[PDB]
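Worksheet: the structure to be examined is printed underneath.
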Amino acid sequence: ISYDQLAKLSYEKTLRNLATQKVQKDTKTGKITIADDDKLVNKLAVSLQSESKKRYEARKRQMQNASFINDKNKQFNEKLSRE
Amino acid sequence: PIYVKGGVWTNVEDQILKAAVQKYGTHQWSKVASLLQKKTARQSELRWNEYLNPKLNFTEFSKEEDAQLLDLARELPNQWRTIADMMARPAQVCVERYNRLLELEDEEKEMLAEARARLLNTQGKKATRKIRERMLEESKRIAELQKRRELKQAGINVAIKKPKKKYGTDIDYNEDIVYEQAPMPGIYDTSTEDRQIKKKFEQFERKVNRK
Amino acid sequence: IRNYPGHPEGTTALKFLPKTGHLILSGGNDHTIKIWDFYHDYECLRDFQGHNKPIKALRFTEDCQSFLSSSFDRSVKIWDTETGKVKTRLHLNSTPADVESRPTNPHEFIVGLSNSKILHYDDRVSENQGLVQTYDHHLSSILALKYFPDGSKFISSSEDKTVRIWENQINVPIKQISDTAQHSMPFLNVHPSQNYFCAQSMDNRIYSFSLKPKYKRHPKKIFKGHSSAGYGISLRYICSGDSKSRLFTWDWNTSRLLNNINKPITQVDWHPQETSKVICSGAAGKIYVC
RNA sequence: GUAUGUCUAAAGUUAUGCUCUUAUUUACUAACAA
RNA sequence: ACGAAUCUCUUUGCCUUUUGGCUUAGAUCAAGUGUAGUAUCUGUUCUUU
């Protein structure tokens, strides 16, 4: 799977996470003030943190699963064994 | 006592050698030898080549294989290394088969402990020294803090001494921004956001002060 | 359990009298040494100091007649118990962070400095304005010293994470301690055999040391779980306080017991004439007794 | 014994299962002695 | 039963602390003691759990 597909497929996913539940320009300054809902941005912030948190804890679990000497080697032998 | 090396391969010793081989590989025979207090480099390497290496085989020969062997003997007279290679076996074993066809613990535990210690210690002295200095440095820092904190409790405010800057252009990063590469100029307006973040920052500082 | 407001300014240095000790000596951060008793009727006899800075390390002699005192303005002062008119040491290089007198003869008297040079002062030698001999085998500020209780051997840890068993006056390290640990407060457990020299660390873990012989130093079991910026004292039990919250009683045999609330600060001590009574030293006139 | 690298070298910036006792090994280290 | 959300696991995908040069393998593999330290040994006794 390429990063082309994995992007669109992850795009499709977070659209399902959405599916759960004005422009004003001063052309002299060039400042395009898009006044939008402050509640929705907060809902993005919390959701995005939660998504990253979910992933963060996902590694933590997978790190705590278990012919080596030190932390790295064990994993390096695991990088060899997967092949 | 110092002495001339040799003897016989105790199973523990063999295991140790195997471990070493896994660690250091098949061409650093000195180090592996060193790991074994009894056995030499040459001895070790020979052993690995002859007995210990897993990509050898000691399974019995099929009738066809027997034929191949004895035929080789008939044709290549006692050039047993060559013969071994032809067979695809180690040579001593082949020879033995051919012949057949024709008719204390404290010390050991010491080296073990030492061995395991070594194998689980895989850094040059520079590394070890560096980590030592790091932990020492940390300790020093905490001691300094304890003094400073103690004085604060006592009522004397002491600012923490800077790191004695190594060179003229050495940087303290809390003075001012590291190399403020600013964001790309604003297409969408950013003013309210700037304010809010500023407030958040100042608030955080306040919290820290109170903390 | 029960309180007493002593020193309104933060830091304190609470200590009982020796063995047969009915008294509660304090000397806080408010540059004033004060005196209160174990009898609930807390009676105030204020030993006023003269020197400008706050008073830091206060300890008694074996006699219970004169107590030493250290401040930040290079000033150590000896103090007679009830009267308080007594020999004085106005002049030093800079603050001695910790000081202790001999547990067998009140005459000999060690002061330990920030410059890492330790100083004797006998009774006739305090009259001389001299030293029996200095020590200079610690290089960092020492802030920490206490005698092996027979009077002879003498220990002083330091800011560089090193402890030093000495003979009383020899000025030659019997033993420098290991490096990778850290140490702050040195206190000998009232150990029945009297083998043990305990000491608090920076890294939340009080240690134990076989002080007889002085060359012995293998810790048996370490007392973990007291986020340390403070102090600790023994009698069965060792009780030490932490930086953040509250005090910690610990079974000296197994290293685990109750964790009593303090209210911050932490300097624990035991009323040794009794079996079960503690003093906590909170910051800013919050001394708790049990 | 060195390169080398840290350290010190004084003036106050105006806030409210264990403990123990020992004896033995081995290793490493040691400009300390032989 | 279909739709959705939450949780756990399994299969795959992602390698997520996952080897960062070159030379003659870069070169050569020892004969030590006592004194001290340090650690590590092992025994050794007793205590109480």
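Chain B is numbered as in Swiss-Prot, which gives 5-107, 144-251 for the residues shown.
Determined via electron microscopy, 3.8 Å.
A Cβ is built for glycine as well, from the same backbone N, Cα and C atoms used for every other residue.
Taking all protein chains in view, 20 other C-beta atoms sit within 10 angstroms of the C-beta of B:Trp33 (mutagenesis position). Under the heading of mutagenesis, Swiss-Prot lists B:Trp33 to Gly and annotates it as follows: No effect. Slower growth and thermosensitivity; when associated with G-84. Complete loss of function; when associated with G-52 and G-84. Complete loss of function; when associated with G-52; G-84 and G-102.
Swiss-Prot gives this note for the published mutagenesis B:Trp52 to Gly: No effect. Slower growth and thermosensitivity; when associated with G-84. Complete loss of function; when associated with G-33 and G-84. Complete loss of function; when associated with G-33; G-84 and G-102. Around B:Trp52 (mutagenesis position), the C-beta neighbours below 8 angstroms that are at least 6 residues distant in the chain are B:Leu21, B:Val25, B:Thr30.
Around the Cβ of B:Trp84 (mutagenesis position), the number of neighbouring Cβ atoms within 10 Å comes to 17. Record note (Swiss-Prot), mutagenesis B:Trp84 to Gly: No effect. Slower growth and thermosensitivity; when associated with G-33 or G-52. Complete loss of function; when associated with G-33 and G-52 or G-52 and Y-102. Complete loss of function; when associated with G-33; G-52 and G-102. The unchanged residue is displayed.
When secondary structure is read from DSSP and collapsed to three states, B:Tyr102 (mutagenesis position) falls in the helix class. Here the residue is the original one, while Swiss-Prot reports the published mutagenesis B:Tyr102 to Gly with the comment No effect. Slower growth and thermosensitivity; when associated with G-52 or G-84. Complete loss of function; when associated with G-33; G-52 and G-84.
Under the three-state DSSP scheme, B:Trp52 (mutagenesis position) falls in the helix class.
B:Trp33 (mutagenesis position) falls within a helix when secondary structure is assigned with DSSP. Around B:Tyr102 (mutagenesis position), taking its Cβ as the centre, 19 other Cβ atoms fall within 10 Å, counting all chains.
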